[PDB]
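Student: I'd like to ask some things about the structure below.
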Amino acid sequence: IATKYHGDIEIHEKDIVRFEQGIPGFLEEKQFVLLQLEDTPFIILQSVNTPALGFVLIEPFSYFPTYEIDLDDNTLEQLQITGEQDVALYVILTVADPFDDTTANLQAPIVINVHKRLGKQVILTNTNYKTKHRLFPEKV
Amino acid sequence: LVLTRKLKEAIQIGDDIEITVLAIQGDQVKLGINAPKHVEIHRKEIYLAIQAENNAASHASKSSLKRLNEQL
């Protein structure tokens, strides 16, 4: 598969995370692989079927210690999770112009279960989380 | 499709989603939506916003991330 940031790689199918619903705005994008960008904290949610589609993810925790999240039992089972062991949690970055207005979408994290290879963008309901949370304090 | 529903009058969508008018308040309506939970329901304004930000997030250049990593 050609990729957005990593050049041409190929992959085995147990790498592939399925997003049955795709994600809002890209509903038919139903296959992704997760690729670290060295030497960065960025995880690239890369389309197996669209080389030019790759989202920039970060583990929420490093930059928002407080970030805690409650999975509606709906979500809990379209992902089909059995407990904690599963699962992986990320936020989508909106890298802005300029860089210091970069924001993370805390209201809609990406949730994956690394064992069954199932993915979803979870719209957190009943919460004060925004769709744009700045990484950096705004100077001046 | 446009329809008119009196107070406890419901609508059937596929096999099924069912919309149940549960109250008229009267600047607002208290709808009830029954669906299987492989299907999610959201306020439209919330869903659109998240669509918007997803799209906004799909344009990060490789240069941008290098600069962003540095500053991080």
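Heads up, chain A uses Swiss-Prot numbers, so what you see runs 3-142.
Heads up, the Cβ atoms here are built off N, Cα and C, so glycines get one too.
In case it helps, Swiss-Prot gives these features for our protein:
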MUTAGEN   A:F44 to D  Loss of interaction with CsrA
MUTAGEN   A:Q123 to D  Loss of interaction with CsrA
MUTAGEN   A:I125 to D  Loss of interaction with CsrA
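Please situate the listed features within the shown structure.
Tutor: Non-local neighbourhood of A:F44 (mutagenesis position): A:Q38, A:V58, A:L59, A:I60, A:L95, each in the same chain, at least six residues away, with C-beta under 8 Å from its C-beta.
Neighbour list (A:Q123 (mutagenesis position), Cβ cut-off 8 Å, at least 6 residues apart, same chain): A:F21, A:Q23, A:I25, A:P26, A:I94, A:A110, A:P111, A:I112, A:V113.
Using a 10 Å radius centred on the Cβ of A:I125 (mutagenesis position) and all shown protein chains, the other Cβ atoms total 20.
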